[PDB]
Amino acid sequence: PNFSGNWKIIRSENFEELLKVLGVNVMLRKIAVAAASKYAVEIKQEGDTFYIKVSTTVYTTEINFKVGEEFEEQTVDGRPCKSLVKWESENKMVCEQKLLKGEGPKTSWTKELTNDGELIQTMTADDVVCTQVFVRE
Ligand SMILES: *C/C=C(C)/C=C/C=C(C)/C=C/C1=C(C)CCCC1(C)C
């Protein structure tokens, strides 16, 4: 697998409904959906070590992990969590998250490299799955 690259979003589905389950009110949900249209992912993969930079027009954040090793990041609605990534297949990984403080919906994400050169990311809160599709810049 070579997830490394500069990825630009081409399609984003069910993001508003994800934010709804996480308790974001409607006006901010719409504003967030609009930001998701301009959002980019930079990945550097070496073996099973990943550096991921997620950026929008005004915000950037870095995620660093090695597959199978616990790390700390934040949920989609911004709460800190402990995360653990495992492979599901040659080109798909899955992340399970656990809140450090409090309760909330069960969240997770996945990344997949398709045979067509697309990157598919999903983010889940309970029953609702957001699917986002990227191509290399
Ligand atoms: C492997 C990829 C990961 C962990 C990507 C995570 C992406 C996000 C947490 C994106 C969040 C967004 C917002 C909370 C507001 C709207 C724009 C997004 C999609 C960048």
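Here chain A follows Swiss-Prot for its numbers: 2-138, in order, are the residues you see.
Each Cβ is built from the backbone N, Cα and C atoms, and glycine gets one as well.
Looking at Swiss-Prot, the entry for mutagenesis of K21 to A says: Loss of ligand-induced nuclear import; when associated with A-30 and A-31. There are 15 other Cβ atoms within 10 Å of the Cβ belonging to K21 (mutagenesis position).
In this view, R30 (mutagenesis position) is surrounded by 17 other Cβ atoms within 10 Å of its Cβ, with every protein chain counted. One mutagenesis experiment named in Swiss-Prot is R30 to A, and its note says Loss of ligand-induced nuclear import; when associated with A-21 and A-31.
Under mutagenesis, Swiss-Prot gives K31 to A with this note: Loss of ligand-induced nuclear import; when associated with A-21 and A-30. Under a cutoff of 8 A between CB atoms, and with a sequence separation of 6+ in the same chain, the neighbours of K31 (mutagenesis position) are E17. The secondary structure of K31 (mutagenesis position), as reduced to three states from DSSP, is helical.
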What whole-number Å value do you get for the CA-CA distance of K21 (mutagenesis position) and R30 (mutagenesis position)?
7
